[PDB]
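Read through the structure below, which is laid out as structure tokens, and then see the notes.
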Amino acid sequence: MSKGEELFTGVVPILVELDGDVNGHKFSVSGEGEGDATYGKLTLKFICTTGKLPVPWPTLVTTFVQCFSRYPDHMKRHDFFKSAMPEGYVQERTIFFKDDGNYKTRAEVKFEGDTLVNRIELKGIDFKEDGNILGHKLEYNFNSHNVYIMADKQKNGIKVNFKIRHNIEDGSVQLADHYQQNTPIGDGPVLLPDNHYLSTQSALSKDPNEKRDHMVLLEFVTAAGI
């Protein structure tokens, strides 16, 4: 008994498209890969189509499909993400980079045929031209962490909150505080959950054969706290 549940039974193709502007720095990213919600597994490869990425890849990871999360059988009734499919949902965010600029994001996640699409437009402002971000002082990696989920309303969506800790080259750490809201695109029914969280793990890599600026990402996500 689940609208979107059936959709995530096998390996689903993913298409990611982002349009960003950060301090007047305009760029575009395209991504392709697949997801297997059974294992909470994701494999994506991103390419900066406009040349060299103005910001650091690691800062984009979170922006670049939580419907691929693995919900244990006992927690299935809490899967809002899959429940909004195939119609989709809106994922909006504000990411405050401590002592630096912020990112404003608005994405739409939905199926286009049998392809899971993530269409995003990002807006970045107040960045320090010499900060860790514009300054590119961030390490090419990513730490594990949790994602906190809570419902919003009685038919509406969810609010999610969490912090990312980006490692700097000097051993220090750059904080990225995420504020996120999700709203279903249709007028159909959706699963509203009790509080829980998602335990995420990500590995960033590079493709030796790839001459363009890009990032290879492997992510594993599993619901818990219930």
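To match Swiss-Prot, the residue numbers of chain A are left as they are there, and the shown ones run 1-64, 68-229.
Recorded method for this deposit: X-ray crystallography, 2.1 Å.
A Cβ is built for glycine as well, from the same backbone N, Cα and C atoms used for every other residue.
Feature annotations, reproduced from Swiss-Prot:
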MUTAGEN   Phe64 to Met  In RSGFP4; increases fluorescence and shifts the major exitation peak to 489-490 nm; when associated with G-65 and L-69
MUTAGEN   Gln69 to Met  In Citrinine; leads to excitation and emission peaks of 516 and 529 nm, respectively; when associated with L-68; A-72 and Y-203
MUTAGEN   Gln69 to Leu  In RSGFP4; increases fluorescence and shifts the major exitation peak to 489-490 nm; when associated with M-64 and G-65
MUTAGEN   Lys79 to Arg  In Topaz; shifts the major emission and exitation peak up to 20 nm; when associated with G-65; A-72 and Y-203
MUTAGEN   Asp103 to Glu  In mut1.27; shifts fluorescence lifetime from 3.03 to 2.85 ns; when associated with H-145
MUTAGEN   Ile128 to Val  In EBFP2.0; shifts the excitation and emission spectra to shorter wavelengths and increases quantum yields compared to BFP; when associated with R-30; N-39; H-66; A-72; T-105; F-145; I-150; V-155; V-171; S-198; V-206 and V-224
MUTAGEN   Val176 to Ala  In mut2.1; shifts fluorescence lifetime from 3.03 to 2.50 ns; when associated with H-145 and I-198
MUTAGEN   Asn198 to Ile  In mut2.1; shifts fluorescence lifetime from 3.03 to 2.50 ns; when associated with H-145 and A-176
MUTAGEN   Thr203 to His, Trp or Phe  Results in significantly red-shifted excitation and emission maxima
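Features recorded in Swiss-Prot, as mapped to the structure shown.
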| residue | record | Cβ contacts under 8 Å, 6 or more apart |
| --- | --- | --- |
| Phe64 | mutagenesis position | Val16, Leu18, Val29, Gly31, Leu44, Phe46, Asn121, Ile123, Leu220 |
| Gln69 | mutagenesis position | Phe84, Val150, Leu201, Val224 |
| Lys79 | mutagenesis position | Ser2, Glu5 |
| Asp103 | mutagenesis position | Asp129, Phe130, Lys131, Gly134, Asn135, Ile136, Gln177 |
| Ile128 | mutagenesis position | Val22, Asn23, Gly104, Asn105, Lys107 |
| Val176 | mutagenesis position | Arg168, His169, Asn170 |
| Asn198 | mutagenesis position | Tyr151, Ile152, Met153, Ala154, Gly228 |
| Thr203 | mutagenesis position | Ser147, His148, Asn149, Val150, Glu222, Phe223, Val224 |
**Complete:** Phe64 (mutagenesis position), DSSP three-state class -> coil
